[PDB]
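What follows is a set of notes on a single structure, which appears directly below.
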Amino acid sequence: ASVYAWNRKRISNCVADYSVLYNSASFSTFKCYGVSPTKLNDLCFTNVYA
Amino acid sequence: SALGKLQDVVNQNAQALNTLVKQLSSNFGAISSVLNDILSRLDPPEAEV
């Protein structure tokens, strides 16, 4: 979507393996602020929105 | 109230200790008051701060 009208996708009731994103070479930016990129796999969330 | 002098000592100490315990929950500028919620989320170079 366009930035003025960004998409809000809800992620729920699933296993979130973030290592598939973090350890890839496809991203130039991977900036986590309240959590380390490598601690994500040890956490649970009520919802994750993309 | 006749024995207020002894009750007052009990109240002051119970209050001082309860204050010390409740104070444990303050963030003091930290992202969380709970160490386990820091250690489980941040790596050492940031967790230590």
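Quick note: numbers on chain A are straight from Swiss-Prot, i.e. 348-397, in order.
We read in the header that electron microscopy, 2.7 Å was used to get this structure.
Here the Cβ of each residue, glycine as well, is placed from N, Cα and C on the backbone.
In the three-state DSSP reading, A:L368 (variant position) counts as helix. In Swiss-Prot, a natural variant is listed as A:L368 to I, annotated with the note In strain: Omicron/XBB.1.5, Omicron/EG.5.1.
While the structure shown retains the original residue, Swiss-Prot records the natural variant A:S371 to F with this note: In strain: Omicron/BA.2, Omicron/BA.2.12.1, Omicron/BA.2.75, Omicron/BA.4, Omicron/BA.5, Omicron/BQ.1.1, Omicron/XBB.1.5, Omicron/EG.5.1. Neighbour list (A:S371 (variant position), Cβ cut-off 8 Å, at least 6 residues apart, same chain): empty.
What Swiss-Prot notes for the natural variant A:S371 to L is this: In strain: Omicron/BA.1.
Among the natural variants in Swiss-Prot is A:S373 to P, noted as: In strain: Omicron/BA.1, Omicron/BA.2, Omicron/BA.2.12.1, Omicron/BA.2.75, Omicron/BA.4, Omicron/BA.5, Omicron/BQ.1.1, Omicron/XBB.1.5, Omicron/EG.5.1. The DSSP secondary structure for A:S373 (variant position) is coil.
Looking at Swiss-Prot, you'll find the natural variant A:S375 to F noted as follows: In strain: Omicron/BA.1, Omicron/BA.2, Omicron/BA.2.12.1, Omicron/BA.2.75, Omicron/BA.4, Omicron/BA.5, Omicron/BQ.1.1, Omicron/XBB.1.5, Omicron/EG.5.1.
Swiss-Prot gives this note for the natural variant A:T376 to A: In strain: Omicron/BA.2, Omicron/BA.2.12.1, Omicron/BA.4, Omicron/BA.5, Omicron/BQ.1.1, Omicron/XBB.1.5, Omicron/EG.5.1.
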>> Using CB atoms and a 10 A radius, I'd like the single residue among the variant positions A:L368, A:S373, A:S375, A:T376 with the highest neighbour count.
In response: A:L368
> Rounded to an integer, what is the Cα-Cα distance in Å between A:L368 (variant position) and A:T376 (variant position)?
Replying inline: 11
